[PDB]
There are 6 protein chains.
Amino acid sequence: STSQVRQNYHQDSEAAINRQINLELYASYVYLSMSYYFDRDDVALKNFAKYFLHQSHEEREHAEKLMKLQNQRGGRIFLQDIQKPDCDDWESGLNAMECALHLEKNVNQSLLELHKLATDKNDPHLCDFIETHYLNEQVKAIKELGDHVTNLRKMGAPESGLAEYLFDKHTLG
Amino acid sequence: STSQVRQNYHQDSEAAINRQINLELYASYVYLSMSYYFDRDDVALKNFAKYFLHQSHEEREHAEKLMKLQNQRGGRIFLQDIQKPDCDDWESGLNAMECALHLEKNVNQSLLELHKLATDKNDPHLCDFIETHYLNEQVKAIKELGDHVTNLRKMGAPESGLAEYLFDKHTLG
Amino acid sequence: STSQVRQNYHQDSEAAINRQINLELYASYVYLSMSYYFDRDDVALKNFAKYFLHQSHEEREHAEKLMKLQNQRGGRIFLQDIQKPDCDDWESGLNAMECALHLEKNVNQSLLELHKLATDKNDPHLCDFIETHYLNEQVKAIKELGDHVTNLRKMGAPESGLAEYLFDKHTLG
Amino acid sequence: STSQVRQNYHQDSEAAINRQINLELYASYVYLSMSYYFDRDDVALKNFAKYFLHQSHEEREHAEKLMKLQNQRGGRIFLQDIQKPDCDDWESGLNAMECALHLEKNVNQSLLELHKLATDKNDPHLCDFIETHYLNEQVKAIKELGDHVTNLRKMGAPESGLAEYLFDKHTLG
Amino acid sequence: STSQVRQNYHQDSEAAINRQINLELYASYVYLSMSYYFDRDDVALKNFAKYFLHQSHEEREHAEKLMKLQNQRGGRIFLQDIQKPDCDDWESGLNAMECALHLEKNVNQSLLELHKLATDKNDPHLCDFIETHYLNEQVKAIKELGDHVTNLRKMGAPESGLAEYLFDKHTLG
Amino acid sequence: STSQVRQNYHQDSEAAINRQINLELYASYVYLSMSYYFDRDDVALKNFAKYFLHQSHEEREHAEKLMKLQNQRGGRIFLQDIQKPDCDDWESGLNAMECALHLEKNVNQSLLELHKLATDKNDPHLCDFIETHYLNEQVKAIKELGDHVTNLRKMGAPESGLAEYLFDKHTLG
Ligand SMILES: [Mg+2]
Ligand SMILES: [Mg+2]
Ligand SMILES: [Mg+2]
Ligand SMILES: [Mg+2]
Ligand SMILES: [Mg+2]
Ligand code: NA
Ligand code: NA
Ligand code: NA
Ligand code: NA
Ligand code: NA
Ligand code: NA
């Protein structure tokens, strides 16, 4: 039953990877929802829509890289339901950016816990995988989202629809 | 509350589109599972893996086009959980192809019912959307999968691991 | 008297096509009026002017394609007066966009009725002509105009002349 | 016995497709006859000959696309004898064009009946296949042939051998 | 109420320009009718059709340039109904050319009266606008149409359908 | 009644050419049937299908060259019904290749008889036409088909579906 390739790969690490795969797919689905919210005729912020669609695809890529990891190490992927996002209506560009920031920080926290587990199980390959492909990506994403939220707030979002319009044009466009 | 763009778009059609979006996302997730099954070290059919990964991405594209439709017509997207696939282990190239064929026929049946609803609601735009973007795509996908299943069976899959190996190389490669 | 090419083309369909030709020419004339309203020295929104002039030419193209249809089927074109637009003065970028949206929805309703007639007369060629060349075009135009109206309103049009200025620059330019 | 790919494809539709295949092959053979009539030394209208030969090959393509359809849907092709054309000697450029027009209208009528059957059997894929690939093609072919017949008649065919000569040169050449 | 740009622009000139705009749009519509007459399957003179369609578009360009003039001078455009053309059926290539010649001479007469008004109101800008953009254009158009009519008549139009055929090919093609 | 170009062209030769035209069209139709047999979802040998479709088109070309011959010599083409092929279902790649070989040998025998007739009628032009365009073509086709049949048999067709699969890939692909 044990994979011929498996070496120094703890069952707990395998399970945590499966959980991270689900979380990445969940994040992808959240971003998809946000994108198409901004595509609504009564919201109509095309560059917000594009920004979040790109993020959705990137999150899918992250999940697939974790699946590849799982198979490389000889673990077995076990997929779960991808839960629907918390909202259907994201209310504003600013609110969407804040929710994205919160999501990214949650994903980062899960990654940090994964790293802690890898460290505890003396799995340096897994640790460096997380470090190389995930942690800096998260730090960058969080910094970018924080920058966006800051600009929107200073511009006067969400009450200034002009604010969101011009942010859509000049930052996200 | 009614969208400014909405015209000749029945609530039942809107709901059916939301169901189709979920079904397309489900199909994408099924194909993702199959792809990474073939990426396992104890299965190791890279071109099967690639074939199903491509199909997964294509299904995601189909879902996104339906979401775009929904917003174009002034309906509102309501996302649901994406259920996990029926299997974790797809057993063989042939079995995966047969399950894919079954899935594609189920998706096609749902599309046909959607078309019937559009027709009943006298929604020619929706009918032609389905016709143009979905129905022929489905017919082609079903024919291709049937061709694959036929070849694998004639070659001697799934007992002939040589059969699947050579199919992976010569058809899917 | 009956055209040598005519086949499965009902008199009622022919008459409805003649009405649609007139409606398309009318829409082209409305858009022409709007364009040159924005060219006034006391309005001076060049990109609004360009947007509506492009729309005018596109509507002319639609009418000409219907005339070509009529001759292809062996019907006979009967032209009518092109009525002058409802306004000389369109008041604002937002008001013009709202009137354009209303016009586009009226044109769409007429197209839907034309499709219904074709269906009732079992004229699949005519149905698919309408579907292929007109219905999606209308859906897109309505969605775009709705997006424009939404943005202008959120920006603060028509009281914010800055709003219309910046929309002219960043969206229509 | 039922094809693994077959879905929503009525036996009556399958039979009608087989009949249409035969009709398209028949039309191809008629045009072949006309082409080589104009290649006779005592007729000697090379561009008529080329025009009808092109039409013959196009009709063959139409038949082959229907065969491909049949297999795509999981129906089974049953071929029949291709009947010889009604004439060996087509008498004149004008007479050939009139017979071609009559043939094209007969083919169109058969296509319309096929569409009606598809509609009655709620086969939207088949309907849109016919609509996309056949109906407009027929309308165009009929209009072109009607234009040709009109010009020949106005020029003075078939008594003015100069008429046919110059039509061969300037229209068909 | 007076435009900030208006200078040396008499109310009578403004009104005459509005009348000329309507006349140019009328001429465009007449030429459109003629074009699609020649597109009929029972007339079938493609190059006549093209010639008149080009003329239609050119006349629309003339109208739009007058509208631009009106706004440049600070007058206000007031559009009127575009009357339907005098005929639905233009009978022959020659008859259409003669009606076009008559139309062009009427347009020219109106332009000459406009010039006379400009001169009487000491509006040298308007005079030179008319001179530069319109008068020579009209002279050329009238000369060309007269040349066409002369050739058709000498060839034997409209009784020689060969005449019109060959004119369509060699002059208009 | 006798063609102005006819010289040294016996009535018996003319009749034999008409028979050969029909036989070539028959062969084309047989190959068409075989091609689309291999396009079936339950057969699914794309390169067999392509091979036989190419052969079908080549046979049509042969028939058309014979028609051109007939007119060049001043004979008159008389077309007959094209009989349907002997089978609807060709059973296997090997069986299809064997039937094709048999067909090609029958066509060759008919050509040899045609040559014998030409020789007996002292028609060296006809003899050399047959020699140049047909006889070597037939010899090559027969040799190729024999090679194919030999390979399939040695590989283990038709019981080894792997055999036909790999032949389709490596020889016909
Ligand atoms: Mg490190
Ligand atoms: Mg700005
Ligand atoms: Mg359709
Ligand atoms: Mg000449
Ligand atoms: Mg020799
Ligand atoms: Na991520
Ligand atoms: Na799909
Ligand atoms: Na339109
Ligand atoms: Na056809
Ligand atoms: Na003019
Ligand atoms: Na042959």
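All chain E residue numbers match Swiss-Prot; in order, they span 5-177.
For this deposited structure, the header notes the method as electron microscopy, 1.8 Å.
Note that Cβ sites are derived from N, Cα and C of the backbone, with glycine treated the same way.
Features reported for this protein in Swiss-Prot:
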BINDING   E:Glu28, E:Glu63, E:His66  Fe cation 1 binding site
BINDING   E:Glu63, E:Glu108, E:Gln142  Fe cation 2 binding site
MUTAGEN   E:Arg23 to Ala  Abrogates interaction with NCOA4. Fails to localize to punctate lysosomal structures
MUTAGEN   E:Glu28 to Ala  Reduces iron binding and oxidation rate; when associated with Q-87
MUTAGEN   E:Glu108 to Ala  No effect on iron binding but the oxidation rate is severely reduced; when associated with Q-87
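Feature annotations (Swiss-Prot) mapped to structure.
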residue  : record                   : CB count, 10 Å
E:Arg23  : mutagenesis position     : 15
E:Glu28  : mutagenesis position     : 25
E:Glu63  : Fe cation 1 binding site : 24
E:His66  : Fe cation 1 binding site : 22
E:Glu108 : mutagenesis position     : 23
E:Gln142 : Fe cation 2 binding site : 19
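Rounded to a whole number, the C-alpha distance linking E:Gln142 (Fe cation 2 binding site) with E:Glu108 (mutagenesis position) is 7 angstrom.
The DSSP secondary structure for E:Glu108 (mutagenesis position) is helix.
Rounded to the nearest whole angstrom, the C-alpha distance between E:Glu63 (Fe cation 1 binding site) and E:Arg23 (mutagenesis position) is 14. For the Fe cation 2 site, the Cβ centre of E:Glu63, E:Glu108, E:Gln142 serves as reference, and the other residues of the chain with Cβ at most 8 Å from it are E:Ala31, E:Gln59, E:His66, E:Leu107, E:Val111, E:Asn112, E:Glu141, E:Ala145, E:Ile146.
Ranking the recorded positions E:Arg23, E:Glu28, E:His66 by the distance of their Cα atoms from the Cα of E:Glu108 (mutagenesis position) places E:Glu28 first. Here the Cα atom of E:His66 (Fe cation 1 binding site) is found 7 Å from that of E:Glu28 (mutagenesis position). In sequence order, E:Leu27, E:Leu29, E:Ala31, E:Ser32, E:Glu62, E:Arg64, E:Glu65, E:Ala67, E:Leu70, E:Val111 are the same-chain residues whose CB sits within 8 A of the CB centroid of E:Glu28, E:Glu63, E:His66, the residues recorded for Fe cation 1 being left out.
In sequence order there is nothing to list: of E:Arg23, E:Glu28, E:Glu63, E:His66, E:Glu108, E:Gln142, none of the recorded positions comes within a CB distance under 8 A of chain A.
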